[PDB]
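I'd like to ask some things about the structure below.
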Amino acid sequence: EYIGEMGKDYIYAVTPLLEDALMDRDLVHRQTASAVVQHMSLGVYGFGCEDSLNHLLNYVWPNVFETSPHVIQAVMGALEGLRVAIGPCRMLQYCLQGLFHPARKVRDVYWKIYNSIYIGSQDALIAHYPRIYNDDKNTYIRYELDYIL
Amino acid sequence: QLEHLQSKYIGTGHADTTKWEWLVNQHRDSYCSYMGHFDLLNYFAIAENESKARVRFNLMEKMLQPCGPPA
Amino acid sequence: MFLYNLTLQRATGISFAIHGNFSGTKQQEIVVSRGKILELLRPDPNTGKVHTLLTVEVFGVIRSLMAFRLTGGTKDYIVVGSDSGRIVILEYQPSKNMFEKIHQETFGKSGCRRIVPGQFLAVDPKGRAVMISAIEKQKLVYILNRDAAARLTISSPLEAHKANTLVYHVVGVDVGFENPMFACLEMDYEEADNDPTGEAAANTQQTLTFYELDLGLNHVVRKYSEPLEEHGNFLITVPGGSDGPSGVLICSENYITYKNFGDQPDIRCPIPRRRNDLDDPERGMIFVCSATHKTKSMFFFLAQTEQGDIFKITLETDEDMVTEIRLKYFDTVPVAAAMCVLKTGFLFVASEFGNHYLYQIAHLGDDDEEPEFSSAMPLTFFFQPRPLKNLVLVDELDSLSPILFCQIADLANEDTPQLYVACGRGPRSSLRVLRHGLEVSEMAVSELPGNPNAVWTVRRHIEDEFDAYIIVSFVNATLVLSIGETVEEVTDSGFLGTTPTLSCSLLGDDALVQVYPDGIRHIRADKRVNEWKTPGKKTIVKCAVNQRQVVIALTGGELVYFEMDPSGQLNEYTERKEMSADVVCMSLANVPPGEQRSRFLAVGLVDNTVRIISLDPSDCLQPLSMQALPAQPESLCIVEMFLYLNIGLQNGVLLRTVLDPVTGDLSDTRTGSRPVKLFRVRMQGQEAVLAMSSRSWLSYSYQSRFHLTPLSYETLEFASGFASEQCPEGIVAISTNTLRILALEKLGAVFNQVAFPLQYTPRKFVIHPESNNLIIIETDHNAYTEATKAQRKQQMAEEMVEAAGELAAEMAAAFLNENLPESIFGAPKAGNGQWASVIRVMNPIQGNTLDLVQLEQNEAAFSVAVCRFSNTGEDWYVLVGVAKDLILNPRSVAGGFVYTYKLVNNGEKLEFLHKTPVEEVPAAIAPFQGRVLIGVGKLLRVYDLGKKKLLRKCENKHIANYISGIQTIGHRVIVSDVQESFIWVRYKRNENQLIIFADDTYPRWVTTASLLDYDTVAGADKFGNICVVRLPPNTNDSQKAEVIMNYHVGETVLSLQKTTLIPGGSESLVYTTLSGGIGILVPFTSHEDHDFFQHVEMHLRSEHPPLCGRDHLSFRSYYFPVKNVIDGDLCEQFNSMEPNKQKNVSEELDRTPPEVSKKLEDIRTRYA
Amino acid sequence: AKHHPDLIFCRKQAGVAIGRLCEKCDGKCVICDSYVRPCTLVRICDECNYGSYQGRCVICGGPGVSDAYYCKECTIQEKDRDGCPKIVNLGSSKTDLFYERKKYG
RNA sequence: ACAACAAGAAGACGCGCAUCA
RNA sequence: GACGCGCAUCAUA
Ligand SMILES: [Zn+2]
Ligand SMILES: [Zn+2]
Ligand SMILES: [Zn+2]
């Protein structure tokens, strides 16, 4: 948090330590690792270092399914910090997996994350929306973007 | 309860949000994005031989109820 | 892997145009708004010309623009509504020549959203309040006042939200010193999304509500709600109070309605239709934009339809009510986005696609022969279009807005490259050629014997506004001439130039000084000869003439000083400076009108050491300073707009040094390898220099900035000024053994253009390798071909004859004989699935057409290629992809065809060979390895030449979406999918199959692509994003590809090409956009320079915020984060920054502004 | 204050007023209670600025001696363009502390 | 009268274990 | 569900 833009050179050093800490061994360690990820992602924004930042998302994402308010708050903060650093496309791709899952709690969690991503940078989601084929009754195809000059 | 940003905002969904509502919301957002930008409007008005005013009027008409009737 | 963004051409697409008294003087000005660039321009009533005076980038999308003034004020404040979540107010300072922010209020998130205000902006005509609104659910009103300090203030916003409302337009209603009123076209949709039966979508009329601002109560409340019978598009404000009734005008389909709150009834008036219209009668008619001329005596309105017809709306009103609406046909102009009716009869037409026009109102159309129209007539009206005869064209601007295809190549015999842009839309489309330099126009041609080497431009008197004499000197003799608009040889000038004259100056009030190697003779207007014989057998070398001093130089490095004494004779000083070198070139500056005389002197030597000599008699002919020079100088000059010293050398280098007793800064650039002479010229009332090289060079000072651009002309040997009745401001430049006259009318900073008219919109074109021709394919939607138009006209004539009015219808012959111009009156737009295609062979050197091929009514061309097959010999083939009955929104294809041509007579004729059917429209055609690969829909096929039809060899079906582009190199082919980014496929020769091995991870709406090298591909995007994709080193020819570059230009890019622009320079990635701008990407040369540029960008991001309060980093990361790209537009704004802030930045960077400017300009000079 | 989940922001249209901070909380961020890199100024709605509420502190409510600021992270996340950060809830902790302080003395 | 203040010490949480019905 | 103990979180005051 303090160094800010100087964290782009030491990001490689703490990656194995964060990888080890993010493992499901204790709640406090995962919360602190999520806070570290959030602060680092916020600091390094604007330099183009998503090659190592994308690796930590694969470990942050499995920690969302938690019930403790502190750990879920930390995970939500980490996800919102990573959203500006990695781009909304990856977050949207992750969220579109179980958005309409038959269960209820997972749907609630995914919809909360989708709303959080939707409130900020709403206009940027136009180009990242997936293509959905129309059914017999309705038309779900956006034909305006298929024009060719 | 610090979820005031989600409830007050328009377009945010929840568990009981159907597919049709999400599709129509994203269609309206796409139409608004098309209208806001100028180069996208130029591309649309060059692809089909029309005018900017005609394209804007057509986009106004298409915003009433896209994706057909609800089920 | 770090790039740098440079910009050559700016966008020329006008979106919003406003007029007012922004400077505060008595002259009107126009503030035009581009997509992201704010520009200010004013017309000149004297010469009828338009010139730009300010151009500042705001780094954001300007969604709205309005102007207003306070109660009793004399200045106009600009209100700008942009894509950011804030509203700003701007003021123009004539002294500073910059835009100054007055206020800044934030009301929501940034970016183009749905419930964020900024789309619609309305202001109170009195100037007491402003309104901003969104598309849905959110409206805001700001109250403006002024304090005792005569400074504009603002209050808290007032909420006017309304759930489930779709606003079409917002406009302010003019009232007389009452509560402000705003009229909007609200529309509800809550019930339309509840009933699934479907009738809720229909019979849902929109209302017209009025909003009242209660100043005493400090809140906004809805007053009325009036449903409309039909759908309207926009509203017009009728002036109220003491000048006209208060109300609004609603424009709709084929109708116009006046409406006012209270007891005022509604008035409905139909829109006139063109006589014998060939368009589909089902098509309607609407208005595009409107203007207003609030004359003190009586006011009217101007409106434009879809076809460009201008009408004149006049309202006749009673004491309180309005009686009828009168319409009158005014003229016809190309379709525009907005009009600005200035004072003194100036009409500005800002076309949406093409050039911009300025019209002078010569007549008001009073008591015209043609009748008018009104709503009182029962029951549909018709009028006959005719030539203008009411407006006179004065000025034309230039705008390359509809850039659709570009191709940089060297087609002419000259070694310099040229740019070929297929711009234009509709019948006004043209193919333009861009060349770097200034516009050269020939004024006169004269052949004279001998070897001319010098000419002179001397006025009769120092106060004369025109030239008097022209002197032409040769190697052996001289040719004295005079100008009288019938230029001939003069004899009574009294010169007797038997010897070649070295100089002809204007020393006295009306006297001349001649220099010859045999002595010095003074030529006074009075018959007096003050001849000074040269002591000894030595001769003269050079001279330094002036308005009060004449400095000569003798052999052996000796200087003789002469001064023009007020008594009337010349005297010589008693000191002669001696040097150890030879005189080569020395120059003297002009006398200042205010001060006594010049003081600094420049002396060149073979030793390459310049010496400054003071002209004061106390210390005359004494050295001051020294400076080393790499090579022997050729010429010297002293330019004055803080003077600068120009150094000319016998080789191709031009050097500039700031005026200073001691040596200082030195900026130089390549000019070459030829002697260079710098001559003074006067452009726009300011001095400038002109040098000679392989190409002519001009260095002028525009807007307190020095430009260095060449001339698009052949070599020359001497230059001088020109002033006469035919051309008050010209240039006399002699040529090889002849006399020629040149002039500069247009500013012509960069990219001179010549337009060759076409008939349709050019989609794509190719270049014939052998004959160096062009094969252009064109296609338009909702268009008719020649045969269809002819048959429709014949059918209309037959119907008119069948009408048989009482036989007595003699108009058929006149209708069939007389036709309107296509390029001025537009084109007949009729149909929904109609198309039109024309294939043309064009010589790029000239404008003539070599061959023309026309297709069927329902055939659309989309691809073209030139290929050679291995089975045949040296045959050249042309393949065209043809569609059949395309419907745009409900997409459906009824087949496709591929045309084959023989190309007989090495590219001067095309003949039909055979056709072949395909199951889907072909989008891309790419030849490789002696065969042709054609993409049919989402399938990839390989074809071969056949006697009957093309024979398919290989087929692939693993492409997910519609193929939009194919690029081939070596043995690998890159497929550009419509929604996915890229696909890599390899072709097997022995086994004959296509296999996919590499793909991309992020979907991208790719429009075009280019291949920088074997493994790097540069893509594009519909929204403006530019990305670079590289394959991982560990790949087997599943395997994803990495991205090494991301950026957001902010404009749609439709072309990419890596090539060299100027000779002797490195390669660059040139891209052209759909708005008219041209930019390049430049890699860095070292790491220290990259670090310095990064530090400058970081400092200016916070220290110099953008004009509209939009974050630069967030704007450039509009869709994807920025990667290894440095924005040059922000870095180049350091020159307009405040001097104290510039200093602070310099000592923050531990450098100096003179060095920073040179460092910034070096990267632009090297690569451009 | 993120520490207390029961606190509720005013969340209304911000006006032209300027927020104030007391001596107890001088450099704290109004959202995340940070201590580094102040970025922008805090604005509050006209409802929070009327009579006895003019010049009061934003978080706790003491006399105003310094202006409120947003940190750089909040500005980057664009959390400032939400509304007035003034806390309208009294808070169950402060009143309870006052209640078991008064009885004891 | 609507009117905010003083340091005998407190606000939200979670993870594990013993006994009983 | 009831009577208890231990550990740990929020730059909590
Ligand atoms: Zn508030
Ligand atoms: Zn406080
Ligand atoms: Zn903060």
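Here chain D follows Swiss-Prot, giving residues 2-106 in order.
Placement of Cβ uses the backbone N, Cα and C atoms for every residue, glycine included.
Below, the features straight out of Swiss-Prot:
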- D:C11, D:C46, D:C49, D:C85: Zn(2+) 1 binding site (BINDING)
- D:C23, D:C26, D:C58, D:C61: Zn(2+) 2 binding site (BINDING)
- D:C30, D:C33, D:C72, D:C75: Zn(2+) 3 binding site (BINDING)
- D:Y36 to E, S or A: Alters the structure of the presumed branchpoint (BP) adenosine binding pocket within the splicing factor SF3B complex which may lead to decreased binding affinity and thus affect pre-mRNA splicing (MUTAGEN)
- D:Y36 to C: No apparent effect on cell growth, localization of SF3B1 protein or formation of nuclear speckles. Alters the structure of the presumed branchpoint (BP) adenosine binding pocket within the splicing factor SF3B complex which may lead to decreased binding affinity and thus affect pre-mRNA splicing (MUTAGEN)
Roughly how many Å lie between the Cα atoms of D:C61 (Zn(2+) 2 binding site) and D:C30 (Zn(2+) 3 binding site), rounded to a whole value?
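On Cα coordinates alone, these residues lie 13 Å apart.
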Counting distance between Cα atoms, which of the binding-site residues D:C33, D:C46, D:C49, D:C75 is nearest D:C26 (Zn(2+) 2 binding site)?
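Its closest listed neighbour, by Cα, is D:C33.
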Taking Cα-Cα distance, which of the recorded positions D:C23, D:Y36, D:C46, D:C49 are within 10 Å of D:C30 (Zn(2+) 3 binding site)?
D:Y36
Name the one residue among D:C46, D:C49, D:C58, D:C85 whose Cα is closest in three-dimensional space to that of D:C72 (Zn(2+) 3 binding site); these are the binding-site residues.
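Looking at Cα distances from D:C72 (Zn(2+) 3 binding site), the smallest one goes to D:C85.
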Filtering D:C11, D:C30, D:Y36, D:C72, D:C85 (recorded positions) by proximity to ligand 2: which pass a Cβ cutoff of under 6 Å to any of its atoms?
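Among the recorded positions listed, not one has its Cβ under 6 Å from ligand 2.
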For D:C75 (Zn(2+) 3 binding site), what is the secondary structure state per DSSP, taken as helix, strand or coil?
helix
Pop the Cα-Cα gap between D:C33 (Zn(2+) 3 binding site) and D:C46 (Zn(2+) 1 binding site) into the table, whole Å please.
20
C-alpha of D:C58 (Zn(2+) 2 binding site) to C-alpha of D:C11 (Zn(2+) 1 binding site): distance in Å?
14
Let's check the environment of D:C49 (Zn(2+) 1 binding site): how many other CB atoms sit within 10 Å of its CB?
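So the number of other Cβ atoms within 10 Å of D:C49 (Zn(2+) 1 binding site) is 21.
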Specify the count of other C-beta atoms within 10 Å of the C-beta of D:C75 (Zn(2+) 3 binding site).
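For D:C75 (Zn(2+) 3 binding site), the 10 Å Cβ neighbour count is 22.
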If the Zn(2+) 1 site is taken as the center of the Cβ atoms of D:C11, D:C46, D:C49, D:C85, which further residues of that chain fall within 8 Å of it by their Cβ?
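Output for this site, in sequence order: D:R12, D:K13, D:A15, D:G16, D:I45, D:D47, D:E48, D:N50, D:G84, D:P86, D:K87, D:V89.
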Near D:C11 (Zn(2+) 1 binding site), how many other Cβ atoms are within 10 Å of its Cβ?
17
An 8 Å radius from the center of the D:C23, D:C26, D:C58, D:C61 Cβ atoms defines the neighbourhood of the Zn(2+) 2 site; name the other residues of that chain inside it, in order.
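Near the Zn(2+) 2 site, beyond D:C23, D:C26, D:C58, D:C61, sit D:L22, D:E24, D:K25, D:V59, D:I60, D:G62, D:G63.
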So, three-state DSSP: helix, strand or coil for D:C58 (Zn(2+) 2 binding site)?
strand
For the binding-site residues D:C33, D:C58, D:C61, D:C75, which residues place their CB under 6 A from an atom of ligand 1?
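Near the molecule: none at all.
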Looking only at D:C23, D:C58, the binding-site residues on record, which one has the least crowded Cβ, with the fewest other Cβ atoms within 10 Å?
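Fewest other Cβ atoms within 10 Å, among the binding-site residues D:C23, D:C58, is found for D:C23.
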Specify the count of other C-beta atoms within 10 Å of the C-beta of D:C26 (Zn(2+) 2 binding site).
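Looking across every protein chain shown, the total is 18.
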Out of D:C46, D:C72, D:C75, which binding-site residues have CB atoms lying under 6 Å from ligand 3?
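Within range of ligand 3: D:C72, D:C75.
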What is the nearest of the recorded positions D:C23, D:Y36, D:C75 to D:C49 (Zn(2+) 1 binding site), using the Cα of each?
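So, spelling it out, the nearest of the recorded positions is D:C23.
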May I ask for the distance between D:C11 (Zn(2+) 1 binding site) and D:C33 (Zn(2+) 3 binding site), taken between their Cα atoms and rounded to an integer number of Å?
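Here the two Cα atoms lie 16 Å apart.
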